[PDB]
Amino acid sequence: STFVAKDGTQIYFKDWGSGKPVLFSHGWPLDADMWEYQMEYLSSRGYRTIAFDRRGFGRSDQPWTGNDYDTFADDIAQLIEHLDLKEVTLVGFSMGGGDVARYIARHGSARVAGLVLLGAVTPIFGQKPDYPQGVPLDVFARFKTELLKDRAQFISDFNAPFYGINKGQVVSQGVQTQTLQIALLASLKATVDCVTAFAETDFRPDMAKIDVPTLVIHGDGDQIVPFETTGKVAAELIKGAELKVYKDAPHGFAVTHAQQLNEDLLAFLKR
Amino acid sequence: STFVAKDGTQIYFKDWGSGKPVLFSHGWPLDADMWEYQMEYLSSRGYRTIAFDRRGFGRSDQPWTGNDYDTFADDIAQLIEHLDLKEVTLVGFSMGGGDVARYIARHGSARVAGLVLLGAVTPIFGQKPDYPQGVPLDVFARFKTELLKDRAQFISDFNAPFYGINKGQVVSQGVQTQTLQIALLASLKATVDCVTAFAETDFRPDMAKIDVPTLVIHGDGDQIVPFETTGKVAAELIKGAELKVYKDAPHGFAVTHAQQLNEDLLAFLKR
Amino acid sequence: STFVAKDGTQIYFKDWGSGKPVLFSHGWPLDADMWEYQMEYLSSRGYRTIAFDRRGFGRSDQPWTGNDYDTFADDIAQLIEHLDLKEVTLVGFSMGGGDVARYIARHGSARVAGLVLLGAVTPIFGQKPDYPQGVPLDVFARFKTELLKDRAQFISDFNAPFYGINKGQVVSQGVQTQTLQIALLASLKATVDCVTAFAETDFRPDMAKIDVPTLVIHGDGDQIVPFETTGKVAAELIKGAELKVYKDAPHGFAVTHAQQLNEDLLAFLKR
């Protein structure tokens, strides 16, 4: 399916099943296919699942402009409104945690029943003057420099730390192949702009606007988005939030811990 | 090109050349590209060739519902009507033998000039009470469990028995790469539902409704769809049907035996 | 974005940034993604960059007909008119040098500010009676024969001589993977028809009609499109043209010499 954003950007999405809606927001630099197992799992169990390809990624158009969290949040708003979704459970992975949080911050939670933040960059990822514990911005500056030389090999190399393959985690060649195939669909511009967006966007104000039941899940072996300064803090800043730590789990735990995640999502939905 | 099915599903297809039409229905889990060489071969020799991506596959939309043979058959009917095809020669490979047969069964053969079944699941694939010779259903249950864990590696591993590489057939890494790239475009849901469909759908009633010239081709080295209980039987059950057996040929013989197939299709069309 | 050509062919394109427009025409058998680094480079420096997927390639439709230079040039004219571009700088790589040249020849230069030809097939690639120094047509005949057997492995094998990896150039597996992934998107029919087109089309008449500032860049290590009978000659045939030779550069120098190319394009635009 597709809808056209306000600025003309065609956005690809899938809308599967029927029942209470669950809307998924993917991480960088992937697309809606990263959710395929959670979607099949939940839609076979009485839920409607929706996942979109973020602008610049997967099967969506690749705009030069609007590659920022306010626009991402507003894209999500358009999708929710054009489908007239109610009592939606928002589920964001990695950078996708930011745009579902920013959606609520900008649009409020009238249409929202719950929020799930998976290995999310929330509430803040890169260093700020009052957040020296964040990742130094020159780390991301170097990522961008490498991406602007050879994004294909960069993402290929990223497979290891992403899935924790370098820490013995076990992920097939097929999954690594699929990851790269998907990432190569994306815009170079969007791929690089997103790094700027997730490195420097502060979602701490957003955390105070979240007034729905929230589940934060994070692996404490996460090499990409450090649990201690993200998920752990998000769970404390969101009132009533529940925290689940997957022991030793990597960033890419929707793959490595698929069954556990499926069951935790179902449990949250049935709470 | 695209058309919109009854339920709103957008289906991609290619329509090449001019003259008598030949419509191709691909196997699992591929798309219209698996036919590219047959299409160029025939269309450069004065035929019109048409091939679609089955719903849930390749460049087509990925609906949650309708992943069954009655819907596949009606998708074909809609394409045929959409182009107003007449004297069409229907060519199906593997599971694709099922929807061309079911199309005839449901819509009759007024628009049909001939039928070709290549390594097809017809007339029946999985076991039934009166068909213990069929493939046991727990075989397919197990395929589905593996697909629901890691479809990417499952399909990568499938390359060997599919192409008979483990039995002396020679197939390039490029072809294996292209096969996987195509497979990964598909919906997880369609990929799994199709297994249920070809595992359990009985086309024996369909055979009795086929009243056009018919050619069945099958490899007797086929490790995927056993010649003895499918192609061999389909050729007996369809009145007037011709049978060609490619000795020691694998399931993926449109690759390994491309030139032989091209020539056999041309010979059939010029009968 | 897309537009629809005269014959119904839907053509994918990207349109990034704002300012004076630079329109990119890709080589065989790639798509607009081959330009992604040049586009980001120039659009972040005040230019508007546009690149299309040639008919039959990338995300464009795959027509059986019209795979020739006159149609390609007319496709470009349609895009320029669609966007109503003025003072456009045309940049063609490899076979893409041909359709921007043929555009000017068929439609004039009223809308054109400048022309860049990179490793281009211009002014003539294959042998003619008065051009025995061109590549013998039997060389292309054998290529087409191999393409019609196994295009996937053909393109895979082509990576080495294309990027000069066999002569000491260094290009990542990631880039080689992306090259093949893009190539596989293309039509088999378009892939083969383009060989016919670039092998036999004479652009020498076109060179005489080029009345805008022109820059020709070519690597003298080019194993694919021989510098001495293409780029070297186009620079002399085009009045006022400038020639830059990248020492020992391969055909795929937009990859191996990316920064150099980026700086040369910027310098040309600011000339």
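Following Swiss-Prot, chain C shows residues 2-272, kept in their order.
Including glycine, each Cβ sits where the backbone N, Cα and C put it.
A 10 Å cutoff on Cβ-Cβ distances gives C:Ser95 (active site) a total of 28 other Cβ atoms nearby, all chains included. In this structure, C:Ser95 (active site) belongs to neither helix nor strand by DSSP; it is coil. Taken from Swiss-Prot, the feature active site covers C:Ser95 (among others), and the record attributes it to a curator's inference.
Other Cβ atoms within 10 Å of the Cβ of C:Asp223 (active site) number 25 in total over all chains. Residues or ranges marked as active site in Swiss-Prot: C:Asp223 (among others).
Annotated active site per Swiss-Prot: C:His252 (among others), in sequence order. Sequence-distant contacts of C:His252 (active site), defined as residues of its own chain at least six apart whose C-beta falls under 8 angstroms from its C-beta, comprise C:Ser95, C:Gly120, C:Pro162, C:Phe163, C:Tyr164, C:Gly165, C:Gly220, C:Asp223, C:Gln224, C:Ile225, C:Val226.
Listed in sequence order, C:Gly28, C:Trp29, C:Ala121, C:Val122, C:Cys195, C:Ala198, C:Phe199 are the same-chain residues at least 6 apart in sequence whose CB falls under 8 Å from the CB of C:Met96 (mutagenesis position). The acetate binding site annotation in Swiss-Prot covers C:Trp29, C:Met96 and is backed by experimental evidence.
A 10 Å cutoff on Cβ-Cβ distances gives C:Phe58 (mutagenesis position) a total of 26 other Cβ atoms nearby, all chains included. Mapped onto three states, the DSSP output places C:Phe58 (mutagenesis position) in coil. According to Swiss-Prot, the mutagenesis experiment C:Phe58 to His carries this note: 50-fold increase in catalytic efficiency with acetic acid as substrate; when associated with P-30.
Experimental mutagenesis is annotated in Swiss-Prot for C:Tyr70 to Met, with the remark: Does not affect esterase and perhydrolase activities. Sequence-distant contacts of C:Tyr70 (mutagenesis position), defined by Cβ-Cβ distance under 8 angstroms and a gap of at least six in the same chain, are C:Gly99, C:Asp100, C:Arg103, C:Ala198, C:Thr202.
Under the heading of mutagenesis, Swiss-Prot lists C:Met96 to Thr and annotates it as follows: 4-fold decrease in esterase activity. Loss of perhydrolase activity.
Under the heading of mutagenesis, Swiss-Prot lists C:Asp100 to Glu and annotates it as follows: Small decrease in esterase and perhydrolase activities.
Taking Cβ-Cβ distances under 8 Å and a sequence separation of 6 or more, the neighbours of C:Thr123 (mutagenesis position) in its chain are C:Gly98, C:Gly99, C:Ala102, C:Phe204, C:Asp207, C:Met208, C:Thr231, C:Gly232, C:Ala235. Swiss-Prot gives this note for the published mutagenesis C:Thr123 to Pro: Does not affect esterase and perhydrolase activities.
For the mutagenesis experiment C:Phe228 to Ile, the note given by Swiss-Prot reads: 3-fold increase in esterase activity. No change in perhydrolase activity. Close to C:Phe228 (mutagenesis position) in the fold, though at least 6 residues off in sequence, lie C:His219, C:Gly220, C:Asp221, C:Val246, each with a CB less than 8 Å from its CB.
C:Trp29 (acetate binding site) has a Cβ environment of 22 other Cβ atoms inside 10 Å. DSSP assigns C:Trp29 (acetate binding site) to coil, not to a helix or a strand. Annotation note: C:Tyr70 (mutagenesis position) sits in a helical segment as assigned by DSSP.
Of all Cβ atoms in the protein chains displayed, 29 besides its own lie within 10 Å of the Cβ of C:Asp100 (mutagenesis position).
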